[PDB]
Protein chains: 2
Amino acid sequence: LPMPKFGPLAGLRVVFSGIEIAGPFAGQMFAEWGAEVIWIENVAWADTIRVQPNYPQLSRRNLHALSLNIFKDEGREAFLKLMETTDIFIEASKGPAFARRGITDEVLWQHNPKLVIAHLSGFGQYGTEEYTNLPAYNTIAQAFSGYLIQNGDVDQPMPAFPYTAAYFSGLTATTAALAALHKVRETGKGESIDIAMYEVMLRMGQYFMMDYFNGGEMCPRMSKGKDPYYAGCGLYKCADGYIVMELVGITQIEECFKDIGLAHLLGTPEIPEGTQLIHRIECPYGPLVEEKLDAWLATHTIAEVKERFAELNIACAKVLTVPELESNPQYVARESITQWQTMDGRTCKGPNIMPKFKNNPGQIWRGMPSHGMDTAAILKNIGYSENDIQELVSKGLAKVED
Amino acid sequence: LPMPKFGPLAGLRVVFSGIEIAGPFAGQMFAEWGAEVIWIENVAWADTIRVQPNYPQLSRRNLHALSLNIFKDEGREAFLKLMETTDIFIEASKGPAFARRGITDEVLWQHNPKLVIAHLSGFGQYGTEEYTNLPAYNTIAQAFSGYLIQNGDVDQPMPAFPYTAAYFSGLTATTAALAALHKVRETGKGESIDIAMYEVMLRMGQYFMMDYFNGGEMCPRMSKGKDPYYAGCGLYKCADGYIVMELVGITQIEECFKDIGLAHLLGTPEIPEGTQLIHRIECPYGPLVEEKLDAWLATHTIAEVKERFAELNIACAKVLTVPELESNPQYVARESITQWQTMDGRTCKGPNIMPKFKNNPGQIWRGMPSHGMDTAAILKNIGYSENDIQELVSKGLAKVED
Ligand SMILES: CC(C)(COP(=O)(O)OP(=O)(O)OC[C@H]1O[C@@H](n2cnc3c(N)ncnc32)[C@H](O)[C@@H]1OP(=O)(O)O)[C@@H](O)C(=O)NCCC(=O)NCCS
Ligand SMILES: CC(C)(COP(=O)(O)OP(=O)(O)OC[C@H]1O[C@@H](n2cnc3c(N)ncnc32)[C@H](O)[C@@H]1OP(=O)(O)O)[C@@H](O)C(=O)NCCC(=O)NCCS
């Protein structure tokens, strides 16, 4: 398949079957980094992502587009022969959907014993009848893992946004696939990976949930974007706008208390010598600290707080709106936002490849492919004849380039 | 170093230097999956994570604890010899801090030309003077990437929580390190990776930001946990509590419109045949759909909505509180939450290894190590004498087991 040789993953062959974010995000990350990546869409309908006006130009760039019925007759026989040349297969289904349709892990390893198989689902490959085969999206994974209940304001839980759990789940799939890939390169035998979205998100929400599991209470939600436990952390107003700050570290606490008028608190039974952190609930002075911090910050400009906090080594930043990013000097310097050409021949703007590999940078070599774009190319490369692939399209088992 | 042989990453050697979540999360994930992982803390102070009462039992499990001044005299000479046996080194600093302290990539590859180096920072290894050396935490990365501005309610932006950006950044580091690791196993030459937290989070927030970069407007924030654009997606109230649902798909929309009393809308110029999604803003009927959905849902119990939505293949779930997880039958069936023994000999409860590798499951073999726990073991393994490592402790350059 014609493509430039670049990135740490050059010449690795990846195929994924899934829609929206989670599955496709996992597979396309390989493409960002130079792998050969086949996106499989059904033959009758297309990936739901295509309904989004701009995003798919980013999230499906560098891909090859197959369109094949991977479960019906010869359409299946093709998919499985394809699997013989595949290093990694990502699939995102309602539970063990592939297995209950005939394509088990053992059937797959029959065609490629080295194959790394990554199963992405809401609730896992096995469990109970009630949950295992349920459909799932990001919000479902947030709801079921206790992530959603931790987000929002004191009085109003809400999902983390945009579609946060889909990105964590796809990223975990990518990670786990590369880990399994390493094992294949070291023992010569394939692997199957069972990634349940809610288990991913259960992990991502443990910071305070670990307290509940081990004697404690659950923390509340934030109030107005302030950390539920630690004073001086989260969202604050200066005289001229929103900033964030983290009041963490001995030196930071000592010098900041001095600025805001709380010097006399340092060295008390409650704030002894090496205090690195200020717990707002446990501390009688917790609310006083917030009151004085708020008052001191409201006296200063964002720029002045930034200068003083750079002196004290207190992390902070202006809360940037989307219109402010393009022309930020850090963004500009690092080409964090770039441009590329779509397939239709139009100019498209959005994030560059991340992260930056030094010796083998990733690169944007192709825009989002059309539905079925590369089907004929892929089947001829797998060994199907011109007429033989013409029959596949005919019996409805494949969609050719429009 | 004594440890069981398990997981896809058995016999891979990983060292990380960093505190809190991002850096350590990246390194410890290797440990979940069977790698040998050395956590480096400073000799004078310890990782700030240790101030948290329970979480570190999860986030530092399966680790070996070094405590060494990696920048001063012989402390440096040790670190660099250690680097000769290391496959992957994760470091989290204020920008290019290691390089401006003498330990450049070229110095590191001098001691190991194959080494994969992963640099985690707020703002990158290079850029402008204003930003490149700034300290960063999760909230700083959320603020600077336009992630924070997208979270919260219409009237109140807030961070995604808990510390969402630290997990994305550490997960990306893990992923990118394994990708680079693959390249080393295929060309024999090392790699350096520049992971800027804000660039990670810029990527994770593109779903609607891509509209802004390409002609459009930015979406608003959610109202009460409802999707800013798509009707029938996000947080809803039933008669007896919060659920989430995603109204996506032709069949789902058709049958759900029929239930809620909006049948006559199907087939209009605005909702034609294969409509997969309902845009609340663009659609004159968008608000009507919400009103009827809300009213229909408030008539039913969570259990009844679940049953009907399982018939229509509409993804949904009860919003679970933290006290509801342990005894959920899916959690129980998959052992999603487990127990292990700490070093002090106490019983600790929390998430199991995720995800589940089939042939080479990860496993919890050790609790969180104490500050300096394994220093003497590591230095003797690297080739330092008993007296030779006694001198390191003496000149303040290392901390031994308490
Ligand atoms: C997202 C999800 C709900 C969509 O599934 P769905 O609406 O029920 O069904 P699809 O649109 O994928 O297609 C329906 C059927 O066609 C099949 N189909 C999909 N790809 C096919 C292929 N290329 N060839 C033949 N048939 C195919 C599917 O196997 C599915 O089978 P099933 O009815 O036996 O269960 C489901 O894939 C899922 O829960 N995935 C896991 C979590 C996830 O990735 N969520 C979305 C990202 S946020
Ligand atoms: C988190 C962060 C702000 C903390 O840094 P800090 O408070 O300024 O400093 P540290 O507590 O790490 O230590 C201070 C100095 O001691 C050094 N130190 C750290 N580990 C050391 C080691 N084991 N041996 C000798 N010195 C060490 C550091 O290099 C740092 O050097 P510098 O003063 O030249 O810049 C910073 O590491 C950072 O921005 N990291 C990147 C983003 C990140 O990971 N954030 C935290 C997770 S959410």
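All chain A residue numbers match Swiss-Prot; in order, they span 4-405.
We read in the header that X-ray crystallography, 2.4 Å was used to get this structure.
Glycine too: its Cβ is placed from the backbone N, Cα and C atoms.
Copied from Swiss-Prot, the annotated features are:
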BINDING   A:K97, A:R104  CoA binding site
VARIANT   A:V187 to A  In strain: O44:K74
VARIANT   A:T302 to A  In strain: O44:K74
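Mapped onto this structure are the features recorded in Swiss-Prot.
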residue	record	DSSP (3 states)
A:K97	CoA binding site	coil
A:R104	CoA binding site	helix
A:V187	variant position	helix
A:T302	variant position	helix
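Considering only the binding-site residues A:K97, A:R104, the Cβ with the fewest other Cβ atoms within 10 Å is that of A:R104. Closeness to ligand 1 is met by A:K97, these being the recorded positions among A:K97, A:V187, A:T302 whose Cβ falls under 6 Å from the molecule. Residue with the densest Cβ environment among the variant positions A:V187, A:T302: A:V187, by other Cβ atoms within 10 Å. Note: the CA-CA distance between A:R104 (CoA binding site) and A:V187 (variant position) rounds to 26 Å.
The separation of A:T302 (variant position) from A:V187 (variant position), Cα to Cα, is 60 Å. With respect to their backbone Cα atoms, A:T302 (variant position) and A:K97 (CoA binding site) stand 54 Å from each other.
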